[PDB]
Amino acid sequence: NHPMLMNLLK
Amino acid sequence: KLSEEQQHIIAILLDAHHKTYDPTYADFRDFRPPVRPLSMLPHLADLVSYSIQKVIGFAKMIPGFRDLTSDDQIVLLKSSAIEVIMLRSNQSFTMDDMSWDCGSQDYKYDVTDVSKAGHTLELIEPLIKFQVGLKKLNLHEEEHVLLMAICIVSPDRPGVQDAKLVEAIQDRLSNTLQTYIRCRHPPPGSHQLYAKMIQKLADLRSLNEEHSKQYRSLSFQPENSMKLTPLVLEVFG
Ligand SMILES: [O]C(=O)[C][C][C]OC1=[C][C]=C(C2345B678B9%10%11B6%12%13B96%14B%109%15B%1172B932B437B%1285B%1363C%14%1527C2=[C][C]=C(C([O])(C(F)(F)F)C(F)(F)F)[C]=[C]2)[C]=[C]1
């Protein structure tokens, strides 16, 4: 439910 | 004594801040323009959205942060974002006219600009008191970046799954900060400085609460949510 955060944290 | 590990931690956080905070403010060209009827909401939404991206770049560089689960990294960032953004904004804040001065008159923000993005004095009065009391601490850059890191890695955030490990990473930073103040911050500036910095984390919890209250009120109007960014919507709900 948090795709952009997940991508930024990767 | 400031151990080798502690001096390492400070060097990494200093560099992490320099890589995520541009004091020339060059990227403000990309934001929607300020207009001075929530006229400042597009510009200030864009400002916050950019700041969120920078806060995440800083967070990934905190020693130990990436040993957390993805869900715990996400919990810690969503719950801390507006607090770190208020802390990091203190660098531009000036007590001459109680404003955030980002290098240009067009990009200088006062209480009237913040109200023109939908927020009220219930938030803005304590926010200015906070910016003033923080600015009066005259933090070393070393203390400023430790405070931002300690804020992010907080074990009492709701939804934290592995609170024991969050608490372990935060304690490494708090002992680094406590030992830094004793060894490198001369008196009388250092008097109760750690307790004063912890009090600012408490002030930030109350500011966080009011921000989300006002955020839910304004974002419940679709006419306003249309002016937000996708990232702001994911982080603040
Ligand atoms: O340089 C680099 O990096 C950067 C530069 C530099 O820093 C910085 C950061 C930040 C800032 C800031 B200050 B005032 B205070 B207020 B304003 B201004 B903004 B924030 B802080 B807070 C804000 C805000 C909130 C919230 C909102 C909201 O809420 C959101 F949604 F957004 F969240 C709205 F809705 F209202 F919009 C908005 C705004 C500044 C500065």
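The residue numbers of chain A are those assigned by Swiss-Prot, with the residues present covering 641-650 sequentially.
Heads up, header says this was done by X-ray crystallography, 1.9 Å.
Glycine too: its Cβ is placed from the backbone N, Cα and C atoms.
For the published mutagenesis A:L645 to A, Swiss-Prot gives the following note: Impairs interaction with ESR2; when associated with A-604; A-607 and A-648. Record note (Swiss-Prot) on the mutagenesis of A:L648 to A: Impairs interaction with ESR2; when associated with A-604; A-607 and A-645.
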CB contacts for A:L648 (mutagenesis position) [other CB atoms within 10 A, all chains]: 18
List of residues, in chain order, with Cβ under 8 A from that of A:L645 (mutagenesis position) and at least 6 apart: none
